[PDB]
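Q: Supplied in structure tokens, the structure appears directly below.
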Protein chains: 2
Amino acid sequence: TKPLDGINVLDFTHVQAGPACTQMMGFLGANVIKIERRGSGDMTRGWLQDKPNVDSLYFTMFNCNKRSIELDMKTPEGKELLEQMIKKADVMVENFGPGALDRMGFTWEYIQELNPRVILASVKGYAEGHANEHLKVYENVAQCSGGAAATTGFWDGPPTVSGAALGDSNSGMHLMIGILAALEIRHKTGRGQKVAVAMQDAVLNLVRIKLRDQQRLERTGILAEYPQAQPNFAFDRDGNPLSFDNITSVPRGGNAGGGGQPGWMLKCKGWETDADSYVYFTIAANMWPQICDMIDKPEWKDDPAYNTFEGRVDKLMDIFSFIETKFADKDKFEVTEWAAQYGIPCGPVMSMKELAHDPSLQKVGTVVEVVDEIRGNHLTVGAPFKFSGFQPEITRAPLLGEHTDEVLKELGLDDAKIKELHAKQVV
Amino acid sequence: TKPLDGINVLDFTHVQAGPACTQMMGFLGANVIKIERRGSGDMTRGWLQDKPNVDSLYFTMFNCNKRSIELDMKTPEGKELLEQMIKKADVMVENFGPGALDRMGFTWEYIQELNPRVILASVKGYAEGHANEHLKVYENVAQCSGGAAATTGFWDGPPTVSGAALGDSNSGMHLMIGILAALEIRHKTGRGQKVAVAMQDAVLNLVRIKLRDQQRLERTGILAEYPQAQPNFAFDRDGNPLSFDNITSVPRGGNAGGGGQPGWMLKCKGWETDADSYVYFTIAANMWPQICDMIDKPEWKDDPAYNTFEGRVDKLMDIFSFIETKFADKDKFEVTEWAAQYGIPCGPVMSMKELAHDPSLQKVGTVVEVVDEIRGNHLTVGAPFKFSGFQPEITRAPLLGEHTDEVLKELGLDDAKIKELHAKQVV
Ligand SMILES: CC(C)(COP(=O)(O)OP(=O)(O)OC[C@H]1O[C@@H](n2cnc3c(N)ncnc32)[C@H](O)[C@@H]1OP(=O)(O)O)[C@@H](O)C(=O)NCCC(=O)NCCS
């Protein structure tokens, strides 16, 4: 009915990486109890707010399907409460930076003694045992540490950060694989495990195709399909030409295909006026004829300077310029619909405005209107996994300490034991 | 002792998205049996080969921990073998493009009739029921459909793809979450499920913070922390300033922070000839004092134009421009180490060559040497999740059809039948 119904998650996480993971577990039915610092709670609450003294969108789009309890974990009575909650939890999730939980008294070793069944899941910057184990890491630092930044953007520009959250949310989703894997192993052992994802490794996993390319480069000295391998196409900022004579580490390739077969980002009508008025167009080698028909170049079906991967390298960027020319007069949608007639893989650059209001994404539950009576409704990204046997029921993100008392009742605490704790500045 | 021990995966997948997912399952212990086209098989085998007549690195770095059987599924005899295999399978992963398996005869409904326990997992371009459900989609096409390209690169350049495989490996990791969540649910119901991830939605899920930004922009007309909101810093290509006056959809922000904590990509010594000689440098709020001592500008500790996020977010670029000057004569690693002395969140852009031979990434098992006695050893990325109770065991990718016979014999077949199928050109 819902894969994580009845899994309870003691969630210590803050910001993006850890909360993204617990939220998505929440969307699959887990009972996520989020533990927050007394007074402020999760930073994201006060970051980039749109209305004052209202939880930010940063917070709400990463914290639906959870309850909040405030807790000072430095206090004798808070540690006592934690022990009870650990005994009821299936997974504890944390992204606190190294040794921190151990310093609260909750080493993996003691946790095992409190609940041999509980899984301990962590996000960190670097793996345990890495020389950089101790370094401090946010989204873009991890994109840098993991290879994305070096391999993204252009040959004549800097390393470029990706808009997508290659380091926070992607670590989050990786962690969520770890957690589920550990739940799968517990069915056979009766025991919990420790599991950790490092932002660098999560990034690296997504840039695995670039570690393909580094080895290709080391062994052959060239990467035929990169723009720098087309003679006198690519120039550094001083007008000097670029080739694989000089390159010993995988370079930026602009809008080249990557793991996609050859491709490029082509202008559509209005690109001067509209930043996102562009398609991506792919030359699959198996599609050469189809493409010649579309662009009205029958002469290129048989010329061997044009009809194999190999002949095409001499000229790839000239081909792409010539295709661009046909799109000169059509918006990205006309171009995608035209391309689709030929089966060619080609699609528009969707702007975020287009995405936030697309009827298709709301039909399938991928953009979702969350009903929030307190802060006002708001959009969010649902579950990118679709299942035959159930639908996520997303509900609004918790207010600070909203559920503190309700959670203490589920633990078995009389109403005056709760009164004590508020006054003691534990909760 | 290995989370997917005894899970049997009927793997139909090719290229990157699907295989990434089944490979990672194989690392966690799954019995992955890859079905391949008679004669050529997975097209990655012959795409960017480094040695002739040898499976490429693209194939080997996405197809460890699997066996190969060749099979013609359009044949009566091959459908019969498929039915037998589906009855032994726990999960059946596919990325064929829509309706394809249904046309082979294996609709979800017949599959259930064969095995009410099997999970059917799919990668698709767009979600079932989306207007674009039928479009063909590779890596960078999905990056475009999902919002990443629109929000990646610079305000004065084109939408830009990421070097990270946001569309393929990303999608395959999200699928892997769907698969594990379905295995968790099957312990409770005894039943399999259908599960699908669309590349558009996998991308969009990593781009959630950009949906936060769209809504902030819609509600307030401005994004204070984006470069375009510091007066006269940002210019479009032909001499004209840029502001949020004109911007209704989240724009490209160069190497801005992404979140609530501003950062930039900063030149280090050697940048004019070394593409990856840069550092990312994040102004955390709490860390401004320490930033002021590393810099040796102590005037900024009490100047309110300088010591608050509100004070800071109109001179932000001037500030990075001056921190950058401190780094002109030091490298990457020097700068980072200077910055760790103050717990400042700063790190190097790692190059792919630095990462390919980094000793830490090899010690923690994230870059792993694969022992491949037929093609030569090669590197690959291993498990990004680290577990206290087991270690993945990485084992080389299969030769086309290497395991056909072996797998037919596990299907209870007879050595006469086997040699008949080879001859009948079905295997
Ligand atoms: C995000 C990150 C950089 C934030 O750093 P930070 O502002 O220093 O916050 P910390 O996580 O280190 O926690 C602050 C301290 O207060 C403690 N603390 C936090 N909440 C508490 C509470 N509810 N009660 C008592 N103590 C608490 C922590 O144990 C920690 O203790 P310490 O002084 O012994 O180190 C850090 O958590 C991190 O690098 N984690 C891994 C990677 C990551 O998630 N970063 C990207 C952000 S999405």
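Using Swiss-Prot numbers, chain A covers 2-428, in order.
Determined via X-ray crystallography, 2.6 Å.
Quick reminder: no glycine exception, Cβ is built from N, Cα and C everywhere.
As annotated by Swiss-Prot, active site, nucleophile applies to A:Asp169, with the evidence given as experimental evidence. Residues or ranges marked as CoA binding site by Swiss-Prot: A:15-18, A:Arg38, A:72-75, A:96-98, A:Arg104, A:137-140. Annotated substrate binding site per Swiss-Prot: A:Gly260, A:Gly261, A:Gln262, in sequence order. Quoting Swiss-Prot on the mutagenesis of A:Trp48 to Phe: Little change in the affinity binding and catalytic efficiency, and it does not display major structural changes. Record note (Swiss-Prot) on the mutagenesis of A:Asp169 to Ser: Loss of CoA-transferase activity. Listed in Swiss-Prot is the mutagenesis experiment A:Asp169 to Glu, annotated as follows: Loss of CoA-transferase activity. Mutagenesis annotation in Swiss-Prot: A:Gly259 to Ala, described as 2.5-fold decrease of the catalytic effiency; the structure shown retains the original residue. A mutagenesis experiment is reported in Swiss-Prot for this position, A:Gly260 to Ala, and the note states: 25-fold decrease of the catalytic effiency. Reduction of the affinity binding for both formyl-CoA and oxalate.
How buried are these features, and what lies next to them?
A: Cβ-based neighbour count (10 Å, all protein chains) for A:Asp169 (mutagenesis position) stands at 30. A:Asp169 (mutagenesis position) carries neither a helix nor a strand DSSP state and counts as coil.
Of all the Cβ atoms in the protein chains shown, 25 others lie within 10 Å of the Cβ of A:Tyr139 (CoA binding site).
The DSSP secondary structure for A:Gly260 (mutagenesis position) is coil. Annotation for A:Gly260 (mutagenesis position): spatial neighbours A:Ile210, criterion Cβ-Cβ under 8 Å with sequence separation of six or more.
Secondary structure at A:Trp48 (mutagenesis position), as computed by DSSP, is coil.
Taking Cβ-Cβ distances under 8 Å and a sequence separation of 6 or more, the neighbours of A:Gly259 (mutagenesis position) in its chain are A:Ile210.
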Q: So among the recorded positions A:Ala18, A:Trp48, A:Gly261, who's got the most Cβ atoms within 10 Å?
A: A:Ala18
Q: Select from A:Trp48, A:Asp73, A:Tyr139, A:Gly260, A:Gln262 the recorded positions whose C-beta atom falls under 8 Å of at least one C-beta in chain B, and return them in sequence order or as 'none'.
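A: Correct list, in sequence order: A:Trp48, A:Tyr139, A:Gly260, A:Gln262.
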Q: Can you tell which of the binding-site residues (A:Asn96, A:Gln262) has the fewest other C-beta atoms within 10 angstroms of its C-beta?
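A: If we count Cβ atoms within 10 Å for the binding-site residues A:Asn96, A:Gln262, the smallest count is at A:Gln262.
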Q: Quick one: Cα separation, A:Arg104 (CoA binding site) versus A:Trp48 (mutagenesis position), in Å?
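A: About 28 Å separates the two Cα atoms.
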Q: In angstrom units, rounded to an integer, how far apart are the Cα atoms of A:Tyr139 (CoA binding site) and A:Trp48 (mutagenesis position)?
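A: One finds 15 Å between the Cα atoms of these residues.
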Q: Cα-Cα, whole number of Å: A:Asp73 (CoA binding site) versus A:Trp48 (mutagenesis position)?
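A: Roughly 22 Å, rounded to the nearest whole number.
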Q: Determine the most Cβ-crowded residue among the binding-site residues A:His15, A:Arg104, using a 10 Å radius around each Cβ and all protein chains in the structure.
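A: The residue with the densest Cβ neighbourhood is A:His15.
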Q: If I take the Cα of A:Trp48 (mutagenesis position) as reference, which of the recorded positions A:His15, A:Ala18, A:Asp169, A:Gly261, A:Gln262 has the closest Cα?
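A: Comparing Cα positions, the candidate nearest A:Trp48 (mutagenesis position) turns out to be A:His15.
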Q: Running a distance check here. Ligand 1 versus the recorded positions A:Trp48, A:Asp73, A:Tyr139, A:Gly260, A:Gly261: which have CB less than 6 Å from one of its atoms?
A: A:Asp73, A:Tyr139
